[PDB]
Amino acid sequence: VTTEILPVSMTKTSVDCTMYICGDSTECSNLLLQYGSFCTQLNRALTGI
Amino acid sequence: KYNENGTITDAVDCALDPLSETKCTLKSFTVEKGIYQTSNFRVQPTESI
Ligand SMILES: *[C@@H]1O[C@H](CO)[C@@H](O)[C@H](O)[C@H]1NC(C)=O
């Protein structure tokens, strides 16, 4: 009898890109919005994973 | 929502209720069956120390 070990899944990590970059900051968030969808796209990619 | 003639015919109030939040997040007036992440619940400060 032999044992074969294979991974199946990753930890389902999800990162809030706005909180990560501009935590509790209105002034920072307003500047972050000048980058358009970059923040949203990152959240989407992690959701997909 | 702007129609073919450039007239605003509808709108979503992005802070009215949780479904409106989903419609706003997905940039659509139609939401398909499923679970969507739309926001981040945050307790606000009540005192200034
Ligand atoms: C645009 O205007 C024309 C009249 O010139 C009307 O017949 C048509 O239905 C209008 N389009 C929309 C989307 O309301």
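To match Swiss-Prot, the residue numbers of chain A are left as they are there, and the shown ones run 722-770.
This deposition comes from electron microscopy, 3.2 Å.
A Cβ is built for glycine as well, from the same backbone N, Cα and C atoms used for every other residue.
These features come from Swiss-Prot:
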- A:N764 to K: In strain: Omicron/BA.1, Omicron/BA.2, Omicron/BA.2.12.1, Omicron/BA.2.75, Omicron/BA.4, Omicron/BA.5, Omicron/BQ.1.1, Omicron/XBB.1.5, Omicron/EG.5.1 (VARIANT)
Secondary structure of A:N764 (variant position) (DSSP, helix/strand/coil):
helix
Sequence gap of 6 or more, Cβ distance under 8 Å: name the residues on the same chain that satisfy this around A:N764 (variant position), in order along the sequence.
A:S735, A:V736, A:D737, A:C738
